[PDB]
Amino acid sequence: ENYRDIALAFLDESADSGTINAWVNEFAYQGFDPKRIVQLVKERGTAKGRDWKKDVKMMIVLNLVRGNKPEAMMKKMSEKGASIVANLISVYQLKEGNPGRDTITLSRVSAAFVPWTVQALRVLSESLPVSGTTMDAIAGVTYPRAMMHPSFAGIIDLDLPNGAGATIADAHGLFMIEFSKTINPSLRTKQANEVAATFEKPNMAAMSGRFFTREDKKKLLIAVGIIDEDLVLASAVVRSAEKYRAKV
Amino acid sequence: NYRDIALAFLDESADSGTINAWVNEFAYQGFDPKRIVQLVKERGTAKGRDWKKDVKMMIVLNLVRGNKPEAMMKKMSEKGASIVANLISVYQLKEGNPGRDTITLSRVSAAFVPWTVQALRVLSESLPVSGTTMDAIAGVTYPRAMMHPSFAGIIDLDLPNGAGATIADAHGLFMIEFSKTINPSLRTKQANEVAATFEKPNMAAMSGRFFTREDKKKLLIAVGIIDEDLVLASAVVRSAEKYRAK
Amino acid sequence: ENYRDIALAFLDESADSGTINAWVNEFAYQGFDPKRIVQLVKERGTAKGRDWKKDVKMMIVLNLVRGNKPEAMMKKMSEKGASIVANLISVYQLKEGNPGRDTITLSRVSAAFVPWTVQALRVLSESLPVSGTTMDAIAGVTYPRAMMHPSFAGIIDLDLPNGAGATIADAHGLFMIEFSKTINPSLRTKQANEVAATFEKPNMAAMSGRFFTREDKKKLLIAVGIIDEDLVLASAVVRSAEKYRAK
Amino acid sequence: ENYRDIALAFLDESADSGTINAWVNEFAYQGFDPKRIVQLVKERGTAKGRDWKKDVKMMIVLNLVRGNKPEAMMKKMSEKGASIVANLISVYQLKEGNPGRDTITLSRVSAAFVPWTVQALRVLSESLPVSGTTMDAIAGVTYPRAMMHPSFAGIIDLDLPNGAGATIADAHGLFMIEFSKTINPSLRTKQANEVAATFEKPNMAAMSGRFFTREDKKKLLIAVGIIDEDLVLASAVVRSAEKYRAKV
Amino acid sequence: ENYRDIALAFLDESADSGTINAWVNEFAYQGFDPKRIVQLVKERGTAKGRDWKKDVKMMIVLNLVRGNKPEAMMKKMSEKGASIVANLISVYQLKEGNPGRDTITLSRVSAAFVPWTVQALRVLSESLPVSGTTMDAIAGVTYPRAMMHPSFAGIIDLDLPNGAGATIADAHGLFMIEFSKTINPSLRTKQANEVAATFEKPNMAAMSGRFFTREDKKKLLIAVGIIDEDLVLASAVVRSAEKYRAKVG
Amino acid sequence: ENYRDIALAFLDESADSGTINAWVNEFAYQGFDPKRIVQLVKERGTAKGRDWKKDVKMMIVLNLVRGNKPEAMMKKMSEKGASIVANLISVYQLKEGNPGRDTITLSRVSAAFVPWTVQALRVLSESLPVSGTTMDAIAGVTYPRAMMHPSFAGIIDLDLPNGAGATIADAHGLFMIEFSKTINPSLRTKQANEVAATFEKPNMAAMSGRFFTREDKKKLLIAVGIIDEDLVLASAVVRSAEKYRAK
């Protein structure tokens, strides 16, 4: 009954933006820890008699083409390929979807080891669920092969000058709205507004990743062709972003 | 023959006050703010713990992740998911709106609103409905203070000139979008049906006997909704007239 | 030996509207018996050692504010109040909705003991699901507080001169179309035509009630302010009815 | 193995139109015998002290307002009325739905004693499940009160000149598609095509009724206002039929 | 490998249209065996014993008017007629729908003993679910009474010269699209395209029937009035077919 | 600890272009091996009776008309035909659907032995689930009988000049969207967009088949009438493709 004084005295408490924003980044939506993924791949890989660095490449390529269901893709695959996939499931304990944070999935391998994933996309652009030529028709120009995977969202700096990261994020969104339509045909009927909201939460988690620094992401964006040394966005990036803005 | 038993009920003591004493007793009340503060105080100090900081953390956790403690942990940083699990243990956190003595993250923000109303000034862009989003929907920069259902617990409806009704409508401009986000099934519905989905528990917070009419006056002034001369901010009135257009 | 002679002769058979209408009202839709409700409240109240006349008042007030779901309203109510509600559920065996005719619900208590319900509305007009000031905005004038509940339909005489009962019925319909929109938000999207048909069957049952006589209903309408002794409708009633006819 | 020759030999087998039509008269879809209903009402009514001619009226009025479930309607009815209903159930052995042909239901009483049922509808038009004013809104004009019951189908002559009987049948169908929507809300979602066929089998049985002759039905249609002495359809009938044809 | 050379050599492999159609009809969808139906009616009928030739007539007439649900039609029928129906269910073990091939249904009796079914339709044209006058309004002329039942599909030769069998099949389809709309009210809402596909599989089975020969069907089509001795289609048949083609394609 | 550096060290990593595509062709979606099907038909066929080359023909005809459920189609088939079907199930161990890759199904026989399947369609066009005349109505012209089966997708070269393979693929898609609607009536309600995505994965597997060479598929397309010797698409093919693009 006299709890009025207790609640009213919370009007003057520390509402500092330092610890509060420190808590939101702590309570931030995080599907998995990239540091944990690399560790478990390294540990379970070297303790098993394996060249994990090669297996990482194979798991990424496997994920970029077949998806994230290791047990399901084996039933419809060449026995020559289905054999080594069964191996990768055994040694690295592969699971499907997004379960626990210490469980290794094919999508998290591509997200953790993105600097190689961003290079593999440059090659097998026509073997993706959404082909390269398809994105070249949707966009006004030839859509950047680097952005043709959700793992690309883990190397984009939103704190770039002039808000360049927001432009790249929108440019990357042009692919994601089609990638979501393909991997989930139920979203095809929905317009771009509803589709964009189906991934804007886990994708935003990769953008605000504390795994790569602001300078590390700068090197990654330059070396792949999204941006140059003078931090100037490519013509393909800006034109792909303005087409995404025309869908919101 | 049962007419006299029933028809003679015309002269019965329609005592004004005791009838309303039953009405104020039967009023729709999701929870008791006095009970929430007590249980946070008791279970917090009996556990050897700094509850005042935990209140801050529980409010921040609620303002960003929602009201499902067990569900938000599965998709959160282990550094953060650890202390959330702590808050669930000591204060016995539950989800939704169950019993009145069960502490939920939404009730902590509602009970300890004077701090919740200050936190919104900071993490405006981390909310389910971002600050800039409300700045586009409203004609001006929508008051950050109103960007949570807990704001309804500090608004005086008995304000002169029906100013409380204006603030209530201004707060409704956010709630119709907050309901659309936390529940995408209401997105298809127009503003009329969405406004009726919260107008019952929200009205309960407005007619709260927890804060007095004078206590709510101090809270509205210190946060920027109204001034000392009881004059509504330009952002409040313009946000209300846009809600009346729905 | 009974081919056409019996059935074909029913063209010459009488079908006057005097005896027929008495059978329709006899064969009428009846949600519950007001005589049965009062009896069960009286019996179960005095046999349990409590003042039922006070409980009747509390059950009516409880119904006028919270509705007709006793088990649900307790979960969101003050423990001081949720305690005495649990009591009312125990002794009078309260149920929800409109089940059997001998099952006592909060809505039937207000309907049976309407002469007190019609007085309580004069007080708690702003605590109703549809507030008094709300009806004052919808109607051209201050809408009669007496009509602010479906229980009011049980005291209106349709056999009033000049069809005055039809006017009061329409005036009462102005509230019911909004009361149905509030207690059931799914009807909010529907226009007044579809909403009016959602209650025009149980409400018509209360209008043609054989519980109160034509003279008893006359006394009730006068003592509450709907009509005067000269059977002249109040200005608030007629103006509220003409707004309902426009829907 | 020579069974092929046996079936082919049915070309010369006899099939005169007299005996064949004699078999269809045994196989025609008949829910009940109107002659049997009238007899049982007369017998069981006169074998008791009951005035059956008055009870027939009450059973028809009871059916036109409450339906065809005597045991169920009593539980939600005034005790003054529920008392005499219980009586009608006792003496005439009333049942519900469409069971045996020798079992008397409230719907069959209205169908057998239709010349009185067709007159009662003129009075209690606003007490029906489908009100009179409702049919006045659906149809372009004031829909004939006589047609506001499935029992009306038992007095319409399909062998009328210029196919006038087909017009009245369609005009009566405008009410039945709404009557079926009300007594069975599950058919409300269905469009008029599916609803019209839910009754087109028992209704067609009443149309081809050998109970009333072609001349007896002529007298009934004239005396109630559906058609005049020169066999000219009323303006309300034809306009209600053309609105029903706009639903097929 | 050498299996590519092996598989590619199936281009030079023989595939005459004669043996293929024999495999199509051999691997064909078959609801029941007409030979089996006649046998079981003969055996179970004479062992009672029954005048089965008369019972066949009654079962056909019963099917042409009430349908294919013996247990259901009895509940709404005159006791004088419902009695002999109950008998037919007992002796010939009548079932409903299309279950096993050795189970006798009222629809299969009319299909097996079609030469009598095709004659009965000439009489009870106005007692059918789809009346004769109804088909006379839908079609430009008086629609052939012979075609007013799905059993008619069992006597039409598709191998007739000038593709005349395809014309009769389309002419018979004009009735089937309305017969399906009546016996199944859910198909009324659907257009003729979707309705025509609901029966085009069991109906095609009756057309390619090895029960009646190409010549036996010729005698049947002539004796009932669909075609003449010079294999010239009736004016009513062709005009009913061109009206069916204007809904289909 | 410094697992960040490890991830960044994959920037200057040996990312090939040959071996990667070698992994893609290894991980490519493959329902079955056409080489394996022909082998098992040859082995299990000669090891019992038997004229397998005739059985291949019968199994193809059986698949083109009844589908891919050997055990189910027997229950509704002539005993004369159901007998030899039971035989084919015995000797070649026939199963249904798409299980293992070493299990022989009726759909895989038609896909493996497509050069004969592509000739049978020219005859039994009106016995198919989707009749020939039906496709003649959907398309502006007489739709190529050769394309009237999913097995046709195994002989189309996507690496054809002027992107002709993409045109034939779209032309073949005009039939598949109707074939999927018939064999699975649940897809009938769905529009062409959703239906086209239900088969675009196993069908694309047949298009990129390493079984037939680019030159072998050329001979097959010419000899059946889809394309001529000058690699010019038939008028029926291009017009059927532009109608598929309209969906």
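Chain E is numbered as in Swiss-Prot; the shown residues are, in order, 4-252.
Recorded method is X-ray crystallography, 3.3 Å.
Cβ atoms are placed via backbone N, Cα and C, with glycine included.
Its Cβ taken as reference, E:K204 (mutagenesis position) is surrounded by 12 other Cβ atoms within 10 Å in the chains shown. Among the features that Swiss-Prot reports, RNA binding site is placed at E:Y32, E:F35, E:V68, E:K72, E:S110, E:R111, E:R191, E:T201, E:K204, E:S211.
Around the Cβ of E:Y32 (mutagenesis position), the same chain contributes E:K204, E:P205, E:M207, E:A208, each under 8 angstroms and 6 or more positions distant in sequence. Record note (Swiss-Prot) on the mutagenesis of E:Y32 to A: Reduced RNA-binding affinity.
E:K79 to A appears in Swiss-Prot as a mutagenesis experiment; the accompanying note says: No effect on RNA-binding affinity. Summarising the environment of E:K79 (mutagenesis position), the number of other Cβ atoms within 10 Å of its Cβ, over all protein chains shown, is 18.
One mutagenesis experiment named in Swiss-Prot is E:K204 to A, and its note says No effect on RNA-binding affinity. Secondary structure at E:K204 (mutagenesis position), as computed by DSSP, is coil.
A gap of 13 Å separates the Cα atoms of E:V68 (RNA binding site) and E:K79 (mutagenesis position). Residues E:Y32, E:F35, E:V68, E:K72, E:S110, E:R111, E:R191, E:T201, E:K204, E:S211, recorded as binding RNA, reach a greatest CA to CA spacing of 28 Å.
Across the fold, the C-alpha of E:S110 (RNA binding site) and the C-alpha of E:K79 (mutagenesis position) stand 19 Å from each other. Chain D has a C-beta under 8 angstroms from the C-beta of E:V68, taken from the recorded positions E:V68, E:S110, E:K204. Other C-beta atoms found within 10 angstroms of the C-beta of E:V68 (RNA binding site) number 19, with every protein chain shown included. Other Cβ atoms within 10 Å of the Cβ of E:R191 (RNA binding site), summed over all protein chains shown, number 18.
E:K79 (mutagenesis position) sits 25 Å from E:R191 (RNA binding site), taking the CA atoms of both as reference points. Cβ neighbour count for E:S110 (RNA binding site): 22 (other Cβ atoms within 10 Å of its Cβ, all protein chains included). A distance below 8 A between C-beta atoms marks E:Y32 as the recorded positions from E:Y32, E:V68, E:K79, E:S110, E:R191 lying next to chain F.
Secondary structure at E:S110 (RNA binding site), as computed by DSSP, is helix.
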